[PDB]
Amino acid sequence: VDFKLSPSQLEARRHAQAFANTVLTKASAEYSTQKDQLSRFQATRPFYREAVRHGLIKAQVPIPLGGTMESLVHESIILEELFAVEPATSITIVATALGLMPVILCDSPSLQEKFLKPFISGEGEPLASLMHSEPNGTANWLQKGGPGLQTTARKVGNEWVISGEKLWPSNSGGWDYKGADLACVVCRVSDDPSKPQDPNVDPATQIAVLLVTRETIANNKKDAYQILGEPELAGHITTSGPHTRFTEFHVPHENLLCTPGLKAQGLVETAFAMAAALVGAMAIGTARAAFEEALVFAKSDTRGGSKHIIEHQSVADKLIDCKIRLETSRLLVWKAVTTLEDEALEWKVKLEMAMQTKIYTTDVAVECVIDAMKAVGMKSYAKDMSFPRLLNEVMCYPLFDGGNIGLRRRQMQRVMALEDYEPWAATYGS
Amino acid sequence: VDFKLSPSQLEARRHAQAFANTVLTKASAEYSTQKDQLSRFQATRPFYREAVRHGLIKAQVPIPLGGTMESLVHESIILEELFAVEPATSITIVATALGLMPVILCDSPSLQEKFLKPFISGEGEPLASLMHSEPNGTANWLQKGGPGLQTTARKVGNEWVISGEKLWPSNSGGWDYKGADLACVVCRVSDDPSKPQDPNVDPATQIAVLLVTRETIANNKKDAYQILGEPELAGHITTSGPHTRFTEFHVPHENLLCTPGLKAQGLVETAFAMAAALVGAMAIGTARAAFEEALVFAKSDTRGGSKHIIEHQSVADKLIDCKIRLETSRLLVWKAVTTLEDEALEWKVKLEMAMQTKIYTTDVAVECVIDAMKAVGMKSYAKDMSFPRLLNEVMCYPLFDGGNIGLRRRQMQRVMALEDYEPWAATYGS
Amino acid sequence: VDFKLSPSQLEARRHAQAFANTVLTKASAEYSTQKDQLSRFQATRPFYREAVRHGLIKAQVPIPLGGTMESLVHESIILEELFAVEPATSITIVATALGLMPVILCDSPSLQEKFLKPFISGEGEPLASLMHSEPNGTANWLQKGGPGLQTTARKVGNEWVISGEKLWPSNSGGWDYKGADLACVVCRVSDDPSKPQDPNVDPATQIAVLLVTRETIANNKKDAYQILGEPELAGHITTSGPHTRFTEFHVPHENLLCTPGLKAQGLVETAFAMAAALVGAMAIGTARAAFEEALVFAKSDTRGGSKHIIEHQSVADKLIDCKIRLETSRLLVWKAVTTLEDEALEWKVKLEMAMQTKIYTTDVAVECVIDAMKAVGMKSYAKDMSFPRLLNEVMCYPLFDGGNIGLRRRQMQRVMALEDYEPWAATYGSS
Amino acid sequence: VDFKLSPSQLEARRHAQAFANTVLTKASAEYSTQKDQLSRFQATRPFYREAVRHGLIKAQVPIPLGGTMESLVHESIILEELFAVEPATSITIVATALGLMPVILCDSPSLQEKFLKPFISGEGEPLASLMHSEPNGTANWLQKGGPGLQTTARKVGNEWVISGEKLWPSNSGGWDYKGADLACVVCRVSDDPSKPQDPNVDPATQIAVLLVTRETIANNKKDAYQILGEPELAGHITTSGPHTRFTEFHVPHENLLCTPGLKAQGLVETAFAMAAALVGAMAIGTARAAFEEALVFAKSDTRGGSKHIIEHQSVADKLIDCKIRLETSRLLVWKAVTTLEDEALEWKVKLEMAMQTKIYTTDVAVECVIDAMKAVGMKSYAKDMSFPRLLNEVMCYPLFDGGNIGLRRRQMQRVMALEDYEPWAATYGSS
Ligand SMILES: Cc1cc2nc3c(=O)[nH]c(=O)nc-3n(C[C@H](O)[C@H](O)[C@H](O)COP(=O)(O)OP(=O)(O)OC[C@H]3O[C@@H](n4cnc5c(N)ncnc54)[C@H](O)[C@@H]3O)c2cc1C
Ligand SMILES: Cc1cc2nc3c(=O)[nH]c(=O)nc-3n(C[C@H](O)[C@H](O)[C@H](O)COP(=O)(O)OP(=O)(O)OC[C@H]3O[C@@H](n4cnc5c(N)ncnc54)[C@H](O)[C@@H]3O)c2cc1C
Ligand SMILES: Cc1cc2nc3c(=O)[nH]c(=O)nc-3n(C[C@H](O)[C@H](O)[C@H](O)COP(=O)(O)OP(=O)(O)OC[C@H]3O[C@@H](n4cnc5c(N)ncnc54)[C@H](O)[C@@H]3O)c2cc1C
Ligand SMILES: Cc1cc2nc3c(=O)[nH]c(=O)nc-3n(C[C@H](O)[C@H](O)[C@H](O)COP(=O)(O)OP(=O)(O)OC[C@H]3O[C@@H](n4cnc5c(N)ncnc54)[C@H](O)[C@@H]3O)c2cc1C
Ligand SMILES: CCCCCC[N+](=O)[O-]
Ligand SMILES: CCCCCC[N+](=O)[O-]
Ligand SMILES: CCCCCC[N+](=O)[O-]
Ligand SMILES: CCCCCC[N+](=O)[O-]
């Protein structure tokens, strides 16, 4: 077993840090000046353009698909460094990556070639979105007996017709509310969009993913695709993840990602389990920024006393706790993404690892940021320090990407309850 | 022992809720359009005016002093109702109360009558402020052989001359930066400001409190009193607590609160100890608002499932923990204020109880808000719910009114280390 | 609102202290030498005798019923002082109090007069036991569609017949395994013990409670009431709460405590909810003993340094946290018992408050003992300090008297889910 | 970066498991019937014999030193497997390894060859102990201006004369109180023992380590080496770690490990930092036993309900939390041991990682056991389940091997406070 970073991982770190310091630090000057969530997102466009030019969107797609992704550990390193500086634009990159994932993961070369093409060109500012989340919630979307998804799809001739509402998926409406360059819309199949989900069919058997591009939208009536609103978020105030209504929205059958059923659900589940492990790196970036800011402060400030405040056991205790949280978190993230790249391990072992990772790292990042503030004291509460921003940004992570309480803990619980559950398979082999 | 409330305690609650609901709810529409801390503060002036008209500033002064305060438990009840709805203005009220406290606690009847008049008249928008905190910090203000307060006073003829900077004291610059109506300025006596505090003199013996009014500031040259800035706060975004510089600022001897030294230190400690005990009520208000919004949601929303989310054990576990924190918190606050009113108890005993209360209630309120957010899920993160506001507001509490880590725990530790420490004196007697 | 203690409350404290210091301190020298759980229990009989002589058993019974209980705050105060010194015998008193409660709470003066008699007497060593817990667990005893209690009673003639097993109930087999002087046996009504509980009927409507005495056991075959075993406990090593099998156990119909069904469930619920509130005083006692031993050590030992270890911010932080946990706990117990005594409040308001109390106090007392040990350091891990005993005894509280995970959180959760739940009714009332 | 285990790592695991299952599981029958700590330790001797026979003591010693230790990860794997079954004898193995460490780490090939020979032999039951801890504590042994270690040494002629007391060092008295085969005794140099440590000289500059064999003790007056007692511990009840008194105890100069001073301190510090990382594996084993017992239970028991208790979210939550603590803990131990092995890293970087590991894994192991107990509920509290043992055993870890509060957080704090502190140097490399 080894923890040593290769030259290309060190170089990926160097490159991510250089990009964040020279490009991302300037985003705040542009977006802070804007009035609402969409305008803040829009003032972020020149910085995503730079991200594209730095090869960062191409790095979200595997090499066999024409991208430059080196490995998931490389990716973990990048996100940490990005998020330790500025989640604006960084968020847009990872949300794009998530929106690409169902295409990346499907076993269909013609779809991949066609739909991933903008994202590997090194040009423009193409956006992708994985549109799963809804106004009514999604934690119980697979509950047998439940109403299931409320965005539904039905086949009419050689096309599918989308009826329903999405909320929260980042990037979904693109820069201009005319749509992301690629959207994967997760629907529950329903011949009659008025009828309740049959309580005798397993909901997983009814999942479809339909690909929607700016063209798919242009080919529909204006009112088939409506942006009803843009949430005003506590943190990550420069991301767009609007409220969208599909009314009789027409999609060619050839934009169906795969066969409806367990296979489509399986693509969603896999995309989101990967996000589950990677999200830890984002949480670590934010929590690390908080810890480093409080550490530097405690090593250089006496707070009107005779010694630097780090010399006070109660201050040191907080920073020790912060440090431990960060170190365990990063090890767990590298363990998780590594577990997910292991072809010899069954899916349930990977899924369990991914769930643990999202839960621990996101819960713990919050404590880390709050302990850092308590260490600094009153000064941390004002916006001449990073902490007010970090506080709001860190509370996103346990709630988003499938909240820990409703989704990730129940996904994990379900695995552990299975008769063939092997707790240590990812460590000691099966 | 008895927990029952009197008809007048119940009336204070009703009176406070009604004021909050009918008046304070309207403040957001006014302050939300202003684009800085001072402008947001100024936008709250009409609500503090209404607070005065409702007798709330008068209720901060005890009855023997011409005020209408019935007890500390009434006060706790009022603050909880107020902070449960809107800390805008509510914060101005308690900051005034703290500002008035050295005068209320001192025992010069004619000084009291003179300086408390505007606050018991039921007219205008009079502000008070206890100016203690400094740019360099104050956790070590009493550390022997340390720098001490960087705000310093010297006697010159019939007058005192203040040199130095304050930062954070709410209300200190008034509505218009010409000063609060009454500011109690905490100084370290020093004949030569350019020389360090004498390391062989106990810091507590050099403490003086000087009363500075709008007239005092008007009697000075323009560059003797200046606002250098106004912190942009994570939460409580409508309060004012600026960065003030005193340069050769002249104050009349008749404005000295009491003889410099231990009695002046004790006036400060007592004011901040009362505040330590009452601040729990503010924290309870904020956390209760979170808990109740979460509870209501959890009993009305299935999150696309077949039952209300309160029916899920993990969700209910969060609300349970929330409830418990709030209930233990309120009990401890009532215990604390009651202990402070008990004339048969030593200061040591009252102080320790006051410290415990500040520490517990303020730490636990944070957890209570965050757990409520986890229970509600993604929806808690958008500003059409109150949690973004509450998350920022609740984080003030462990940091302000003497941070838990640097000040409150150290004060409690010093009591516990005393040879004659009686841990249960407040319960079972001495 | 007032936190002042009356002369009688301070006298109950002094009295309770005097007893624990002069009597209970001597108990360890006897039970320490004993081979097993039962031997250790029997070895505490002389001390329970002294508790009866000090009127402590009589103080578990209300005054209207010939006992000397002044209030639930008095009771809280007493239990805290007792458990601070020694949970041995102290546990027996309180397991007797719980055993008496369904009788204390019933609507029948004649049942009360007959059955409470030896406990208000001031003589002998009478034991009571509320026999509810079973080998297979009880957290789901009221779940519709589940197997329910596996101790069952049928009516045959002028008698009820008990079939089944009990486990854990303290005092249940008395000093000699011929039974507690009084046992309230909580049964599921089943005409055929071999048939599974009907999934169509609310389990709560099938609850019956049957009073079983040493006489009842004597009037039965010797193999109709058997003690299968005695659990060896982590802490509270001197209690007895054996594994008891009822096979065709005959009980007179006049020993039926009340009408089976929602009324008998009410009695069990009410009894355990009062236990929920008062158990906190026991947890406080144990954790207070940990805090105080750690406080004294921290204020007197430098651990080979230049200053007493309380001067180290990290050590003080631990003591602070202990203090806070204890202070918030007591406040919560007093609020809960007073809430239980307030005749103006709906039952569910009282129940929620008792549930909170049990949950907070028992969880937090474990934290309090462990932080106390961390503060003392390595020394705390050796049996010349109290901590090894306290650690073991403290871990009982979150698990016994209805564990927090399975039972008390679920009871609380049910209340909160009700359409007319009033979170603050016990503080502010109502409508 | 790589997490995959090699064939020899997987074999090391299999071998440790086999030994734990077939040998160590039989240990309890023998020690349970003994009366006190020493007797329980002595009853353990034949299992330690079997451990030597299985190569496990030899595997505590690096290959270039004659041993068979393949790496610290191999070591970590072994310790977790052993401690997941039975810490009796297992603790004796690791206490010996600690005792061997200052010798293993010194730079003298002849001294190593001489003093390590018994331990690489494959025969007997040789014991080693690092005797550092003292009655008055050691958290402050390096505090300038403090009393310092109370066990002092001074040179008289061609020998050293030890005066004072040790407390806690496992194995220190050997099987029979005539001494461990090898004991490294840590002393503060002092010409007049009745005079206080000079407040002007750095305590670290005054540290010496003298090797004490059974022969050294044989060559002294009988009352020069006295065992004054044997602590009764809450857990790990089969270990011996006596109170020892040295009175004018003569040791040959050839038994001095190195010149007194910073180099001697450094060897003690490096020994205890290696232990600090590896103790995590011991904590993980104990807490893993607790988690697996609770998990198996949750998956096979409905607790009188209709579904296995793992289906209740609150139960699931506990098990999820235990699982996360264990996973994060093992990763951090492997990270930390691999950090200690990296020749390219500064010591401060290694030290900091080792302190983090000890603090986190040991605190978090206690939580894991407790949560597991809470999820099993009342059944976890009786000695027919593992938990009572597990609870007492797990509480040792935050306290021993340098307590978290007094020592490990202070060691970590000092490193963090240094001008040149690089937080991420073990991850991203130095600058
Ligand atoms: C910046 C940002 C970017 C995002 N990106 C995307 C994206 O690209 N695509 C996308 O689809 N979504 C996206 N999301 C949404 C995110 O994935 C959310 O996690 C998702 O909406 C699910 O939220 P939830 O876990 O709160 O579930 P909800 O269904 O909203 O449930 C809320 C709460 O109900 C309770 N609950 C409900 N059911 C249960 C149960 N069975 N058991 C226990 N508790 C239960 C839980 O306490 C839970 O927290 C984004 C959100 C943000 C803020
Ligand atoms: C809305 C608002 C209203 C306010 N009202 C007032 C007011 O009316 N009057 C007023 O004077 N101030 C006011 N303040 C400031 C408030 O009282 C702060 O608590 C005060 O500034 C002290 O800050 P601090 O506790 O962080 O101490 P600091 O001196 O700034 O120390 C900061 C941190 O350093 C560490 N530290 C320093 N010394 C030690 C030590 N010896 N031991 C251990 N750790 C140490 C601790 O981590 C501590 O948190 C207000 C602030 C706000 C935001
Ligand atoms: C010293 C001592 C004295 C005692 N005194 C008495 C007495 O006088 N009378 C008496 O009757 N008993 C007594 N007991 C037993 C005590 O009341 C226990 O609390 C009782 O057995 C119930 O235990 P439990 O809550 O662990 O439930 P169990 O049914 O054993 O459940 C065990 C675990 O399963 C899980 N679980 C089961 N169902 C659910 C669910 N629905 N939702 C979530 N989790 C679930 C929980 O994690 C729970 O902790 C005593 C025990 C001891 C050690
Ligand atoms: C099974 C077992 C095996 C052991 N093996 C060995 C061995 O092989 N060799 C050996 O030498 N010892 C051994 N020990 C002892 C063990 O290493 C202890 O950790 C050691 O005694 C130090 O204990 P301590 O950390 O509590 O220090 P102490 O000096 O006893 O301090 C105790 C407490 O005081 C407080 N404190 C003291 N100073 C400070 C400070 N400056 N700052 C903050 N807080 C402070 C802390 O709260 C601390 O926990 C063993 C013990 C056991 C039970
Ligand atoms: C790679 C992970 C990006 C996180 C996307 C947000 N979300 O899934 O809710
Ligand atoms: C009673 C009001 C307390 C508010 C004062 C805030 N502070 O002291 O920092
Ligand atoms: C009033 C004290 C309750 C005794 C505990 C018995 N039990 O319910 O498990
Ligand atoms: C790996 C060594 C642990 C055994 C002794 C621990 N200790 O130093 O106290």
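Numbering, chain C: per Swiss-Prot, residues 2-432 in sequence.
The header says X-ray crystallography, 2.2 Å.
The backbone N, Cα and C atoms fix where each Cβ goes, and this holds for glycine too.
Per Swiss-Prot, the features are as follows:
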ACT_SITE  C:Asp402  active site, proton acceptor
BINDING   C:131-134, C:139-141, C:169-171, C:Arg304, C:313-314, C:375-379, C:400-404  FAD binding site
MUTAGEN   C:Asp402 to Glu  Decreases enzyme activity about twentyfold
MUTAGEN   C:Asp402 to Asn  Almost abolishes enzyme activity towards neutral nitroethane, but retains activity towards anionic nitroethane
MUTAGEN   C:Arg409 to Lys  Reduces catalytic activity
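Feature annotations (Swiss-Prot) mapped to structure.
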residue: C:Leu131; record: FAD binding site; CB count, 10 Å: 30
residue: C:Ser134; record: FAD binding site; CB count, 10 Å: 23
residue: C:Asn141; record: FAD binding site; CB count, 10 Å: 24
residue: C:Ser171; record: FAD binding site; CB count, 10 Å: 25
residue: C:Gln314; record: FAD binding site; CB count, 10 Å: 18
residue: C:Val377; record: FAD binding site; CB count, 10 Å: 28
residue: C:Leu400; record: FAD binding site; CB count, 10 Å: 21
residue: C:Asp402; record: mutagenesis position; CB count, 10 Å: 25
residue: C:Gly403; record: FAD binding site; CB count, 10 Å: 25
residue: C:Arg409; record: mutagenesis position; CB count, 10 Å: 26
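Geometry remark: C:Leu400 (FAD binding site) versus C:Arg409 (mutagenesis position), CA distance 10 Å. Contact annotation for chain D: of the listed recorded positions (C:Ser134, C:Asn141, C:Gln314, C:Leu400, C:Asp402), C:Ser134, C:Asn141, C:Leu400 place their CB atoms under 8 A from a CB atom of that chain. Proximity to chain B, defined as a CB-CB distance below 8 A, holds for none of the binding-site residues C:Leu131, C:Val377, C:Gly403. In this structure, C:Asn141 (FAD binding site) belongs to neither helix nor strand by DSSP; it is coil. Cα of C:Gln314 (FAD binding site) to Cα of C:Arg409 (mutagenesis position): a distance of 36 Å. Here the recorded positions are C:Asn141, C:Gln314, C:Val377, C:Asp402, C:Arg409, and the ones sitting under 8 angstroms from chain A, going by CB atoms, are C:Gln314. In terms of Cα distance, none of the binding-site residues chosen from C:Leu131, C:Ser134, C:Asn141, C:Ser171, C:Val377 sits within 10 Å of C:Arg409 (mutagenesis position). When secondary structure is read from DSSP and collapsed to three states, C:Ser134 (FAD binding site) falls in the coil class. Between C:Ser171 (FAD binding site) and C:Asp402 (mutagenesis position), the C-alpha separation comes to 11 Å. Taking a Cβ cut-off of under 6 Å from any atom of ligand 3, the binding-site residues C:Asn141, C:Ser171, C:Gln314, C:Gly403 reduce to C:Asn141, C:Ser171, C:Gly403. Secondary structure at C:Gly403 (FAD binding site), as computed by DSSP, is coil. In the three-state DSSP assignment, the secondary structure recorded for C:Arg409 (mutagenesis position) is helix.
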